[PDB]
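First up is the structure itself, then whatever we jot down about it.
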Amino acid sequence: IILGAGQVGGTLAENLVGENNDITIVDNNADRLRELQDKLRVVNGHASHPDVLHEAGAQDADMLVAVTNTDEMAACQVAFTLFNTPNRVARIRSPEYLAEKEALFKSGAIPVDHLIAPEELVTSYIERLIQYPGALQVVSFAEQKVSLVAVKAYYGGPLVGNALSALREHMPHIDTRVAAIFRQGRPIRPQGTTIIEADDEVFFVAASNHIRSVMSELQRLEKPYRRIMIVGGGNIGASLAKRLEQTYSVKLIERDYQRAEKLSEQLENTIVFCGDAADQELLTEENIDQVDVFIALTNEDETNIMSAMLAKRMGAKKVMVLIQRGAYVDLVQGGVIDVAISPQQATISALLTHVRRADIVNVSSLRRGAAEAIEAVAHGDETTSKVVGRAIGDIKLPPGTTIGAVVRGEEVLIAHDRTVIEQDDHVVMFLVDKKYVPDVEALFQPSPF
Amino acid sequence: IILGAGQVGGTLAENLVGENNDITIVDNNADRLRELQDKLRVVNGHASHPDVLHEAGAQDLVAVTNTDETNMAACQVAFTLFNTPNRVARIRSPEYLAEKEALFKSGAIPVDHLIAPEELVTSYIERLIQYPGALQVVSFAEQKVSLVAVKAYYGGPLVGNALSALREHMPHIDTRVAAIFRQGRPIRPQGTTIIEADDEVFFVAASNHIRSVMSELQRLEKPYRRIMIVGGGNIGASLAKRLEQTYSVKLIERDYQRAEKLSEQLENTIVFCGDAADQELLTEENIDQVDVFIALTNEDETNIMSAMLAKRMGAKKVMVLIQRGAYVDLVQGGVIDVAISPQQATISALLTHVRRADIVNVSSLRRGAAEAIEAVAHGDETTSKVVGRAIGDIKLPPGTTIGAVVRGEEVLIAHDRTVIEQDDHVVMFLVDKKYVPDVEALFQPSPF
Amino acid sequence: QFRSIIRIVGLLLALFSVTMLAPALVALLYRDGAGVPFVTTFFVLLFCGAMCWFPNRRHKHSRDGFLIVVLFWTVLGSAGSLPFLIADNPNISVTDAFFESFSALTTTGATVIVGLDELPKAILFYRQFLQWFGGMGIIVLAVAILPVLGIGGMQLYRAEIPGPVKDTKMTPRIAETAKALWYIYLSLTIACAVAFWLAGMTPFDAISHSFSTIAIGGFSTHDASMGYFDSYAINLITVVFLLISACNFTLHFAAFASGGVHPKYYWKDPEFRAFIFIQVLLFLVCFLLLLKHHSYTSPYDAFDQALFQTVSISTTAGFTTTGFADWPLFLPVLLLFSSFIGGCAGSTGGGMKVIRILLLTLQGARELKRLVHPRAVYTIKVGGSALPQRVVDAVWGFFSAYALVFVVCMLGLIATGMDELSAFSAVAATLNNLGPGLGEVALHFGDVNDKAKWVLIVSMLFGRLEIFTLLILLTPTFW
Amino acid sequence: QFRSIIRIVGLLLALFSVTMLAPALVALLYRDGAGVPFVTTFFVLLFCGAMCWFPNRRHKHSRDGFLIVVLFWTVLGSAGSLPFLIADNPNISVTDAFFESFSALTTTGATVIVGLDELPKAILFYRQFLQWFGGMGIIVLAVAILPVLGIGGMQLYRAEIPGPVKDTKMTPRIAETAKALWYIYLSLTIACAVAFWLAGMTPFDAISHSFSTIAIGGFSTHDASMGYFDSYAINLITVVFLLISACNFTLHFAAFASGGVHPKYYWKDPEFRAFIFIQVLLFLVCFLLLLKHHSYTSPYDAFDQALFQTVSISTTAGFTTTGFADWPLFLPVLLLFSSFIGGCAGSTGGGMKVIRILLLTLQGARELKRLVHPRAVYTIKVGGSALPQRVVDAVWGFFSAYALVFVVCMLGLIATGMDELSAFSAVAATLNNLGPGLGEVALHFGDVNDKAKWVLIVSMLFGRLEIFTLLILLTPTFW
Ligand SMILES: Nc1ncnc2c1ncn2[C@@H]1O[C@H](COP(=O)(O)OP(=O)(O)OP(O)(O)=S)[C@@H](O)[C@H]1O
Ligand SMILES: Nc1ncnc2c1ncn2[C@@H]1O[C@H](COP(=O)(O)OP(=O)(O)OP(O)(O)=S)[C@@H](O)[C@H]1O
Ligand SMILES: Nc1ncnc2c1ncn2[C@@H]1O[C@H](COP(=O)(O)OP(=O)(O)OP(O)(O)=S)[C@@H](O)[C@H]1O
Ligand SMILES: Nc1ncnc2c1ncn2[C@@H]1O[C@H](COP(=O)(O)OP(=O)(O)OP(O)(O)=S)[C@@H](O)[C@H]1O
């Protein structure tokens, strides 16, 4: 049960329902709820009082997810105290509830079975891009072992105009495969006939262990980032600084003095400032022509863009913004701004890894527009499954879908046309159109046992 | 263990410490805390974090923040990880009452005793309406005994008469003057004292028979019929939901969107939309026939400048709600008949839990230096200086005068010829409160 | 827009034809009857219903909803006349037939056939069957498709009214209200049907009068409704099966949700709490006026006759078990005014349902209080929470439109040669879906003029559709 | 409370007696008349008016205002009956007299005296004079004291009218509306009075018919209103002096504020902009129906007869210059329905003033638009600024109360032995303050039963007072 009809609850309510699982969402906002009722049972809820919560759920019994306005927990306790509902996931944003998580949560006091701390997820994610220079976006699936890494094709690049299969004739060291191609905002599924044009998002597949190795074999692993610049003093700005001052030369820009002082107190080895983001003097005076990346983490998405647009004009090697609402990302990305990050496309990314656990499909982090990458599980021996033993090239997959890899236990087999799908595999594939999932969900799913 | 340095925490921190009991208060407001640290040990604290709360509690509960939600967390943190005793925590927001039975009688939240301020004042205000002519009603730890205060005017049966001149007859149920407040300053009752005009004559009365006392003194006016209110907030709505069934209520609320919900929540009440000083609304709605004009707003200035008007038009009575409790005597009397304080009633309830089983219970009649107290006499004649000795033979500190004695469930009015027996709850009036550990040392039994 | 609509139309015409089979089956199980027009109609409609949707099987998806439901009755009402036109046994004209077709389907109950006692027992089933079909039609529409539209008139109907009490799920609409409500419908029709058998009358009259009381129609297989057998039981069953069928069916949904926990669901609905008082006070005053007048020899008959007439006329049922012979002239008029207070909303019922009247009485008194306390704030009590100013407007515009149609439809019947009194007696009987003319033993709908019977059809729709549904058809904004 | 009220009462009774002199003066200036009852009344009332306020000369100051104005007509109306009881020339019953007293003072115009042509010329002046007095009464109350109370009927009225147009020097809430309006009143009565003299008729009929046409009136010194002289001029003056006298007098306040700047004040008031259109469309359709029927030989007579009847019946005037002989039955009915839309508010006026109908048509169409655009925001256009939700409620609660009284007053006339049609023809004629019965066969109010003649009095007050003024009298909240 979802206690919200927000972009999180709505994106779930759309993504999770394939009749594979059944849920009931709660929201006091009727115009948005019956809008979210399209995507399913609605239990409009007066401030998470028990009559809603347990009757909507605990009598029927199903997993509880609470994402409403504030962090202050009360609803998960109302579900745990008098009903004993299991597998409760509750988003908690405010740091103080995180900073003492160990005291509170590993004592079992609060009943959160699994946390979804947005500031934590986004700040960890941004450090994951910095670590592999040249990576636009990194895609994470339910299986930690496999992950996609995306690059940008330019003039003079090793990958422009070349034939896809022309790279498939050599398999040097660790190997890759192009699972997706995004250009001009709209999706192109990879084919043998497709050519890599300029300004593309070439999404390579790579085993999570050896990602850096993949990018250096394609000559795209630039020199490690050294000098970083940030622009946000909020929950994400301080967390990122507290994570990068030990390994990277950080500079911060905060426009509220009383907060700029505590950032000077909380960050020992960082230089925090007091200025507006578009203060041309401050950016020049503080050596912006030698910046390698210009992370922008503000409240208003307009400000992140109009400052990160300024700071590639001056001379930063790269730029990153934080488009708060997550439905926009692919529209400002590419071109002048190299990377755009979304917290509500990362908070939802973690929720579809708990909900989908043990299910037929796991929805990847690569959801942009209609396209989404998914990970499908093949159960059952050759007697109770249409897709087991059959070679990849011999599967009548729905249109646009293309298998990119296969995860087996703890090793990643790149999908080749000559590969065999064995039982209990986690197949990683790229859907160009997401209206086809219950076709895949019906193909891989084992027949009655 | 407290968590406030406010008027609640400060008034407690002042009242409770006679070396009889020991406590530790918590507050992030340093300038107020170490000021309140005069009035014991101060733990500077951030929210209900265990470091401050939990460590202070064991090996070294009252929780009075700005908010209820923070208070609930503190009682749970103390109950979950140490299993601390008692735990009284104030909760103001109504819905935590509306589902109190579901929540609290399920034992989920660990409040051992609640102090719901909106409820206490509104019950109190109904307690004055029930006895017409009563300025203030005083409640002690023992429900059985209580003081009732009246106002002496020209033409009253009690003006200029000698106190003892009223003590010659003991008709039916009897009374006794435990306190006399005049001009704002306290006069302890004596045989030589005469009841002058515009006094606060505080009569003693068994809680059961209060109306009987006031009718024997010919002061029980006609029952109130028509009431008028002025607050649409937490106290205004609660009072309306209590009076529309028995009294003809009218309400005045100046915020429409709140005036509508009051029309939904109150079936038999007439709620309005107007400012308190709207002469047209008060005249148009027949204020010259109002019997009492309770004003229950946020700003004390507004209550006065409106309750003064309603008396002028005029109403039969007026009542205000002076939010801070420090001025109750100053505004009271004269033009405005009655002034009510939530922080002289919220603290009145907290001094009945804390003081439980102790030597003294501090009454609700605390104003300025004067306060009424209830002292407990333990031990037989061998381990107590004050037991068996007749009242007239106790060398009480100056200003202190015994008014009554509560023995089990029966109220004995103090007479000079009375004997104090063991395990008594004596009710008396202190003009000066600096004498408590003298009384607290007099009644207290010698080592056993 | 129009394309997928004609798909719906031809689809329903086919379903109507499938209904034609059940009558003719009776005209062969019985052979006191003529069945060929039903089987001639079954074919011709199936073709004419199929011919429209075959080239229109193209599927596509508020302006849609208003135009459907005027076709649901216009098309089905016209198609209903066909059996009467063909058969020579009635010897009924076209307008008399279109009238009897609409009067049946609209659950009105106003007839234009003289001496139907001895008419065949096959055409006699079709009349009552059409009331049953229009009985079900109003239920699915009023509870489900119509409220969405914005003229729900069901409890706090306005647009948003998603199942009212014990409204859980409710995501499937019409389709999760056509299936579930049928069980109440069938389980109520049979209960009365066998009850009439236990009263003693023939299976046919037992059944074909159950199709009529439950659908609040008022038809009969006898010229006199329930004077054919002046037995207290039949009356007392017809009384109790009109009161039970008149109330909100969303409250009759208090039996299919975890068994019989009725009384809490029923009595805590203010519409049912006002349906009783209005029903009691009516019969109560219609009884004291009979006892003071000695209209009937024994007060048991007076009780029988009164308690049936107030609950057959103020529930829009339209059954006559008397001739108002010994009744004051002043009683049929009062009963006719009580017709406007039709059955509870969400049920087969007449014009200004109890809420429309309940809301009207509530709001009308508030305007009387404010006159003395102008600066006071007042609200409406009906439900748990007061009504939105949209709904109060949606009743007071409904009264206005009602007395706007009722006057134009009156000065339209006057012109065709009727008299002032008979016009009022007619439109108040047809706009409210009542049936009997009422008054000092007056209207017989055969005497009505040809071009008035058309206006009457024009009117009985206006009452059956919530008046606005068809009034907006001629607006410029809709088109 | 009650004390200072009786001061006002006896004060007006004295003022009414001072009026009694002008009739008796004519019964001695003229040679056909009887003056003793007027002078017998002059004395007895002056005493009975003085006896009440002498021991009550104590002065003291909403609940006050409602109880005054029901006494203003109850007391003065009863007092008006006295002259008729005494004089034996029209020997007439008490209830026939109380009726003719109220009918005159209430400006109704419904008479119960047969053959008044040859009645004395002294009682003939008193009947018309009482209409004049009630003509002034409505003006001072409708525009001044009544709006403050809470029932306005005056453009935007709920309780907040400064007159809108030239809202200056309004300090004296009633002391400068009685003074200033009288000049308009007198300057209107004389203009028509001498105009009738220029038409040719005797001074008496010239003047005593101006008392009748300037106020809403309806009375006559001839059994037939204006068929006594079928001359186009008298009709064409009575037409224009009813249209001019029917509309808002605060729009006639466009002459006493800096001279004649009329057209801007008149036409920019939406009530007058709808008074014309409703008046034109009526006569226009009442004309084409006469021309298509060849009811009259020459279309000048048809024009004369129609244009007078629509503007004598829709303005609540009540003048009959015909017998509807060649008129379809369908015309007197339509005209009676048009009686509800009487003269513009704030003037001698009908049951539902133009605004009540104008507001009703405006709001009723908004409810038709919202049905298609549910999420749209709509407003009312009538004035400069859209109306407060208080006023829209005060129109729609007024319609409800109107059709609540009109039905209770109807089932009250039916019981006394009348017939459904005649009751409707009576209460619609008295609630609206229109004397004629208005049918092909008229109601002649002599035939009305004695007990009904009381209910008619009860009713004509309800229309003259804004219906609520007397409806709240029997509320529990008021007492
Ligand atoms: N006080 C509340 N109690 C319960 N539910 C609430 C409350 N306030 C908001 N909600 C619900 O939460 C949603 C609105 O929350 P938001 O303010 O949009 O939070 P949010 O930050 O937008 O969530 P995301 O991450 O952006 S999807 C609606 O579905 C409401 O039903
Ligand atoms: N140009 C700018 N415009 C707005 N805020 C800015 C700018 N530069 C720095 N900031 C800081 O951004 C802060 C926003 O912090 P919050 O309001 O707490 O939102 P937040 O979610 O906590 O921050 P995030 O999400 O961790 S980046 C402001 O208070 C400033 O301290
Ligand atoms: N986060 C917090 N942790 C602890 N105390 C807090 C916190 N925030 C506010 N306070 C308390 O806020 C109080 C001052 O405000 P309030 O007490 O709420 O005002 P008040 O309640 O009208 O005064 P009272 O009732 O006499 S305590 C102090 O006791 C502070 O300790
Ligand atoms: N000048 C005023 N005249 C009349 N009513 C007022 C005035 N000012 C405020 N009020 C009312 O008092 C309300 C204030 O209530 P809240 O602040 O929400 O709760 P509260 O009433 O302050 O709590 P208490 O118990 O009254 S101290 C306003 O919303 C109005 O309803």
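Going by Swiss-Prot, the residues shown for chain C are 2-62, 66-483, listed in order.
So this one's X-ray crystallography, 3.8 Å, going by the header.
Each Cβ is built from the backbone N, Cα and C atoms, and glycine gets one as well.
Every protein chain shown contributes to the tally, and the Cβ of C:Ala321 (K(+) binding site) ends up with 37 other Cβ atoms within 10 Å. Summarising the annotation, Swiss-Prot assigns K(+) binding site to C:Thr111, C:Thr112, C:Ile220, C:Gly221, C:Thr320, C:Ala321, C:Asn437, C:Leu438.
Sequence-distant contacts of C:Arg468 (mutagenesis position), defined by Cβ-Cβ distance under 8 angstroms and a gap of at least six in the same chain, are C:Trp77, C:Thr110, C:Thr111, C:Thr112, C:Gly138, C:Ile142, C:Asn437. C:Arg468 to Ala appears in Swiss-Prot as a mutagenesis experiment; the accompanying note says: Significant increase in the rate of potassium ion flux.
In the three-state DSSP scheme, C:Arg468 (mutagenesis position) is classed as helix. Other than the site residues C:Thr111, C:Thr112, C:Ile220, C:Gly221, C:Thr320, C:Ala321, C:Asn437, C:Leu438, same-chain residues with C-beta atoms no more than 8 angstroms from the centre of those residues' C-beta atoms, the K(+) site, are C:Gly113, C:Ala219, C:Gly222, C:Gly322, C:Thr352, C:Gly353, C:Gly354, C:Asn436, C:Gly439.
Residues within less than 8 Å, Cβ to Cβ, of C:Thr320 (K(+) binding site) and separated from it by at least 6 positions along the same chain comprise C:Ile220, C:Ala250, C:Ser343, C:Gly346, C:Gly347, C:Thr352, C:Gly353, C:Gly354, C:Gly355, C:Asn436, C:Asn437, C:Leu438. C:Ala321 (K(+) binding site) falls within neither a helix nor a strand when secondary structure is assigned with DSSP, and so counts as coil.
Residues near C:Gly221 (K(+) binding site) in space but far in sequence (CB under 8 A, at least 6 apart, same chain), listed by position: C:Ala108, C:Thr111, C:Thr112, C:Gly113, C:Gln132, C:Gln135, C:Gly138, C:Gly139, C:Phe215, C:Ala321, C:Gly322, C:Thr352, C:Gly439.
With a 10 A radius on its CB, C:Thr111 (K(+) binding site) counts 31 other CB atoms from all the protein chains. The Cβ of C:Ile220 (K(+) binding site) has 30 neighbouring Cβ atoms from other residues within 10 Å, across all protein chains displayed.
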